[PDB]
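The structure appears below as structure tokens.
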There are 2 protein chains.
Amino acid sequence: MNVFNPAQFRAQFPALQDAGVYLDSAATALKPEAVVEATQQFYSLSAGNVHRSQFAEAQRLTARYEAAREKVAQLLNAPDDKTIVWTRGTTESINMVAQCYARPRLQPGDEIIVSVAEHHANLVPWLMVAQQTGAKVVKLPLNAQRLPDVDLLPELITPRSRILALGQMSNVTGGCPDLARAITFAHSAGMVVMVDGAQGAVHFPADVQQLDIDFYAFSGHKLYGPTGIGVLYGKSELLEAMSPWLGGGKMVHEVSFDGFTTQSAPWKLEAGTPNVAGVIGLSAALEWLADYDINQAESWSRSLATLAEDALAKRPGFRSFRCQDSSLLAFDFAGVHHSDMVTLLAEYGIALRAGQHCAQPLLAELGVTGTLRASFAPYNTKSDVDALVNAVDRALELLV
Amino acid sequence: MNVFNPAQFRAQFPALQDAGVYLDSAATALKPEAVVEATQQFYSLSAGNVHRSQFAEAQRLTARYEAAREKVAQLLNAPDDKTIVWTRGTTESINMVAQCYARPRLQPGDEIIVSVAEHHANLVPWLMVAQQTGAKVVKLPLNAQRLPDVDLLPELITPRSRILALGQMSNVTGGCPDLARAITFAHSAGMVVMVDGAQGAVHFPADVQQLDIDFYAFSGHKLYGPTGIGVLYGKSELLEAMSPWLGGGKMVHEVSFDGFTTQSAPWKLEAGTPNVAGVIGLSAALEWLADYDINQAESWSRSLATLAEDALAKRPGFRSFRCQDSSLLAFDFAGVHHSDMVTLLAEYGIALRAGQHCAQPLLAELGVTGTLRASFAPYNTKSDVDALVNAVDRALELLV
Ligand SMILES: *Cc1c(COP(=O)(O)O)cnc(C)c1O
Ligand SMILES: *Cc1c(COP(=O)(O)O)cnc(C)c1O
């Protein structure tokens, strides 16, 4: 095994000097030198067919761009790179499935099962499509272990069920429900599964073949990559059966005032000029990441979180929403405003957040108006834990 | 008053040396150092609430981002910056208008007038929404001078006309239709106008107030800016009247399993994480651009295209499709393959392209299968023209 060195991984991130103690990676990730350099070069180099003094550099950029799809595929164990579609983020990917696959197939009375633990990105689009088609959203609630009650699916599925929307990993609790099982039920009922992987793709990238996943979406900026770039994975047949997304250049084959014909997947779904800087930066992020063993990287993150949780658990008033010893740590203290504490922690050099994390329904279930969340990454250290624990003590001293 | 200095202008582009004679700006523009640096800084710094050493840099990045809409507003003379919506390009902007404003309003048999000089981005979306609503697309042909025939508009407009789709400036002929008169015509008939400004914003930025434009769209990358970022301007009454675009975080106010409420515009139309680098980039590009007299800058560019056209017009077989002394020079040589010429030119260090330029109906009208295109920007020189003309000569000698 190529043993994961936390220190060498951490030293690749230029923001860390000034970032203080960065524990807000679940919201957005810091960038490695590879991503910053590739972007730098892309914007410093002509995209044209001429290079008088930097041909070598340019040929390397083109190389990253052309191999970009392949690198996402490899990450997800997708059978071939044509099942990869560029979007602007996780949000767009899901909206694409709801509009391009679902909308043209939903009839009045049809049912869309959405889990109560979903990010809005994987709920709102279904509420929309349902009011457009007359279908409706059926709720999949949490079980006793704070996870989408997948075992309840058999009861929630009727002859009218068409779609299941489930997150691989919650952005609040960090919990991962029984996805493989969920898909088995869904498929035996002729349903398609939309899987939100914005969180899962960073920590336990889904093996989309073994899991038999229909649709999978994630954002690049959480995967140590550029903003404004996302991914939609879909089985061949599904992308083929999808209708065009946005109309415009690139996505069409022939056009006239009588009508148009389109390319096939994935170009069929990619209109206009691609976010080249996004693809290249993401390709570079992935190429870099591939040097590291993610399970070892994730185990280091989770271990830090477990140390923090245990330490915080000794302070009185502590409540945790953390599932499965996750790298994410949502929590709060009784009688203290999440707003005040985030503020003080920032003053102490600690960076995290609170609020609702775009998961109003999930929070409503847990019985809270919001939570503080500290997420850990492989570039966090042991001393980061101590600093956070001490920052929290300092804050509780003033607030309680 | 100030005199435009080209030497000064072009000194800001780190790609100039390598790029040789860059004549493909109409496809995508080179970036000034300010865009590069702004991006660089953005990706090298944490977006979190803590800054221990680089606080000045972080503040200034927050300033570019907070002032972005206002700089786009200042570009178009928009009344308010709440009228500016972020997209991933001109193509997304137009798809938004078609899907969020037109689609919910169109009745069967309703008419959408589309110029034959339209880029595919401003044609396909209308073909789609027409098929989706039962409306029909009505062609607005070219006049004798290769411009959308505005005088013929009153003859094409009927009691069932609802939408006028018209490019401010063609990406082929560089021609601009009489926009102010077309709009007056359309409004007298109770029609709304979608103006594709992907070229226009670059060369003659539209005064959205003076021209009374309803919708206006353009792309960041062609405006010396980042990829994956575009703008949609719309009168505030129209944006408010639009259905939301994508569903997700940011765009929602309240969400539950019974339904949701949205933000007001522009945030209503911006779901999920925005392309923050793109915004900061485009912002920096616009701030850099505001130190130059773009009117003069455009004349300098046009002057070069005129020098180039005059010289090439002396070579037998030369045919031009240039309108109104545009800085865009589309042309071809009788009995010579464009592709071969493009190739030979590249070895002479001239960067341009051939093809259909996402404008099949226009080319079909002009009677050609494709055209070469040399577009001049303010960072080109008289030397560039000389190199172009000579490279053509050798090309002709090798291909004939
Ligand atoms: C961040 C996140 C999203 C949204 O991603 P965008 O890039 O904003 O579209 C959706 N779902 C989950 C679980 C997320 O964490
Ligand atoms: C480039 C261009 C577009 C499309 O721009 P994207 O950024 O690719 O969406 C649309 N219309 C015209 C005239 C253009 O030149």
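How was it done? The header gives X-ray crystallography, 2.4 Å.
In case you wondered, yes, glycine gets a Cβ from its N, Cα and C as well.
The Cβ of A:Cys100 (mutagenesis position) lies under 8 Å from the Cβ of A:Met242, A:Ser243, A:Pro244, A:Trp245, A:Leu269, each on the same chain and at least six residues away in sequence. Under its mutagenesis entries, Swiss-Prot includes A:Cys100 to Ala with the note: No loss of activity.
Swiss-Prot documents A:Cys176 to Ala as a published mutagenesis change and attaches the note No loss of activity. DSSP assigns A:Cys176 (mutagenesis position) to coil, not to a helix or a strand. There are 19 other Cβ atoms within 10 Å of the Cβ belonging to A:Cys176 (mutagenesis position).
Quoting Swiss-Prot on the mutagenesis of A:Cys323 to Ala: No loss of activity. Take the CB of A:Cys323 (mutagenesis position) and look out to 10 A: across all protein chains shown you find 20 other CB atoms.
Listed in Swiss-Prot as a mutagenesis experiment, A:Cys358 to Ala is described as follows: Loss of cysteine desulfurization. A sphere of 10 angstroms centred on the C-beta of A:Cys358 (mutagenesis position) encloses 22 other C-beta atoms.
Annotation comment: Swiss-Prot describes A:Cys358 as active site, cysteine persulfide intermediate. According to DSSP, A:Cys358 (mutagenesis position) is assigned to coil rather than to any helix or strand.
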Chain B neighbours, restricted to the mutagenesis positions A:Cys100, A:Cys176, A:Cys358, by C-beta under 8 angstroms: A:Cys358
Integer Å distance between the CA atoms belonging to A:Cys323 (mutagenesis position) and A:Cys176 (mutagenesis position): 8
Whole-number Å value for how far A:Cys323 (mutagenesis position) lies from A:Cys358 (mutagenesis position) (Cα to Cα): 18
